[PDB]
Amino acid sequence: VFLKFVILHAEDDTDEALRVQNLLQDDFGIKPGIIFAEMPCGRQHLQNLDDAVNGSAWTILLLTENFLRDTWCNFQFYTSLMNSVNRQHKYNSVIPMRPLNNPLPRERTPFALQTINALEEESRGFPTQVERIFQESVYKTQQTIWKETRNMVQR
Amino acid sequence: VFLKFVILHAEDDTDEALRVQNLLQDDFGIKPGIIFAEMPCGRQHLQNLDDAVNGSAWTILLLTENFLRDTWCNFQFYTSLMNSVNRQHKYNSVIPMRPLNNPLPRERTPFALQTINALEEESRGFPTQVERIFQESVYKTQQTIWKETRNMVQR
Amino acid sequence: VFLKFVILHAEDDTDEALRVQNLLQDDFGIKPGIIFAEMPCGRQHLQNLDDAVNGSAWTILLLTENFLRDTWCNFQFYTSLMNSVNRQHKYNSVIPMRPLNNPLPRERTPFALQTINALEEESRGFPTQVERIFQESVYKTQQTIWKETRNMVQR
Amino acid sequence: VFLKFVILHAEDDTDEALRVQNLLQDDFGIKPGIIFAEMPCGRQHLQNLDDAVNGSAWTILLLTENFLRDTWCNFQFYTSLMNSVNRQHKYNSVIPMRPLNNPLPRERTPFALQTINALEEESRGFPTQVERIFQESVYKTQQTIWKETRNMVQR
Amino acid sequence: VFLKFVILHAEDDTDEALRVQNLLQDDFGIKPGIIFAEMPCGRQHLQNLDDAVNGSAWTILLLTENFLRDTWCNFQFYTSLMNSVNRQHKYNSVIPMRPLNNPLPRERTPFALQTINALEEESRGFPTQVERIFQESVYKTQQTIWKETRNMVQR
């Protein structure tokens, strides 16, 4: 399995993540895709995070007003940022998007996100920019590598 | 005999274990499966535990609010954890699941369980994640080995 | 009589038990202490086991390579494990220690022991950890109770 | 007892841990401090881990080239990470430090560690940064709480 | 602690940063001051960046020929630029200075820096312009605020 998109969320906002997940899968037909919670039960969350980073092309940060309020949440996506930096194959995989439900405002955004275009479903821009960018060839390039990039790990 | 699932329970909660056992067997058709109490009478509980660990693919921890309250109960599943660690054939066989009847809360969970996805029949997630995971091939792989893994013990 | 330590051994290894017994008594001055064989002649072994469990603070499992090879040997220390679980006064009295002479290896250890720190005279650790733990107050606490715990049985 | 530092190590590297332990204790006078192996014999390793987490101010990860190669080793420090996240009293207690003996290289570091400053005795930086940080008041603050934080557990 | 100056550098050029740091501290007596590497060990680099931005009056960009060659380096000082824009208290705190060791040439400078006076230790100008500008009152103004600006954060 390899995902077109993965949503990172706080459990308080899983309905929003789902809603987004639905919107992503349903409207765009962008499937398969996983939210952090679904990852195989009975395993370590950390290990699933690492595997999840590998298994997803793009990495959606559900920028909910209190997404930052829980410390470990800050820790989790930090590693994702590095992974985008580390591997060309994941370059810009980390997609900050303000939710509809209580988006994080610009007043206090962490500067790191301020340096990046943070999207929003409220905006006219989001769907056209996704359409223009999140396309077969862009995904095809990523997955084609991924599979062989993990065959090495299974030989 | 080899089990798809084995439930570990405290005698105070055997009705819940049964109910779960029924739900598992009845709804999913996941049969055969045993709860700790049923193991052959007249034998040592410890020895049955060891054999039970071998005889079951997955190992359900009935995380009842007072499941931890009895010390030996803590001892019992500790060994199961090791067995998951020890043998690939039992990797993640230990499935922490909060019951419906007075589940153990997150306030005081033993950190070890906190590191793991603990399931719950209250959740929307549990049945779909089981369906996606607890499937013929996954069980087939485990049992196929088990039988020969014990023929060695009976030659 | 109440013992600081009791050694459980197979007759094939009594020299090792003795050697250990000597080392324990001689080096540490930890006296008195008994090995399973010495228990009063002409009595039932089982009954001596029960009394021996009561009469000893700590309970050394001479983990010789074939200590497990004789079935009843497995049965004997099983009851000791329960007694540690049953009585606070005997909590952790059961001390698995790999001998010098052909210690049981980690390859096949019974998982129950794997969950526990099993000591070894080969290690640098064993003597310092004993010194730090097996001390007057720890023993004093146990014996002080024991005596009155059996006066009840003799009134 | 409460420790200024605790070293987490794989048994293959205990000499390095010791050497580090010596260097820490001897050069800086930072005493007392324990390595994972020393924890009271005859007890469960897991339980000692939990108590060890409580008993130490700082938590040194002996990042030896094969420290990650053993799975349970990965599991162990995962819980420590959470404990740093969970309790302010342990904030940043988890100190990743590359050993002298075959340090883990940056080529394959687990991203989580990549997000953190990992120290190294090879560097000019390590001793001055410790001196500037690991100081009476910082330790005093931690221990002063710890003692009362466990008096609650012993009342 | 509050710094007169902070140097931002790539690890390949730490000797230059040090040399500059020495020159700054030694020649001008401008102390204390920190280079990016020194920030407290065991913490997140990003968080230290944010705190470092607050803790320094002026922010030296070690414009080494390959300072831009590493992408995240570009990201880091971008946030600093904003902070100068955001807060009057940090207005022009960001001081681009070409090093002695392989300075970035004007041929390919990023236009943003081209709009700004970029200093150079090779020039006659640098020391007199620093003397005329980096003076007690200018620093006094900044620190006096800083301290109370963080008392708000610690009340």
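Swiss-Prot numbering applies to chain B: residues 77-231, in that order.
Header entry for method reads electron microscopy, 5.6 Å.
Backbone N, Cα and C define each Cβ position, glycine as well.
As given in Swiss-Prot:
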MUTAGEN   B:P116 to H  Loss of ability to dimerize. Significant loss of RANTES-inducing activity. Loss of ability to induce NF-kappa-B activation
MUTAGEN   B:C117 to H  Loss of ability to dimerize. Loss of RANTES-inducing activity and ability to induce NF-kappa-B activation. Inhibition of TLR4-dependent activation of IRF3 and IRF7. Loss of interaction with TLR4
MUTAGEN   B:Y154 to F  No effect on phosphorylation
MUTAGEN   B:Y167 to F  Complete loss of phosphorylation in response to LPS
Proximity to chain C among mutagenesis positions B:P116, B:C117, B:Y167, where any Cβ pair is under 8 Å: none
Pairwise CA distance, B:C117 (mutagenesis position) versus B:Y167 (mutagenesis position), rounded so that it is a whole Å: 29
Cβ under 8 Å to chain D, applied to mutagenesis positions B:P116, B:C117, B:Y154: B:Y154
List of residues, in chain order, with Cβ under 8 A from that of B:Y167 (mutagenesis position) and at least 6 apart: B:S160
Mutagenesis positions compared (B:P116, B:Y154) - the one with the fewest other Cβ atoms within 10 Å: B:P116
Other C-beta atoms that fall within 10 angstroms of the C-beta of B:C117 (mutagenesis position): 7
Pairwise Cα distance for B:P116 (mutagenesis position)/B:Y154 (mutagenesis position) [Å, integer]: 22
Local backbone state of B:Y154 (mutagenesis position), from DSSP in three classes: helix
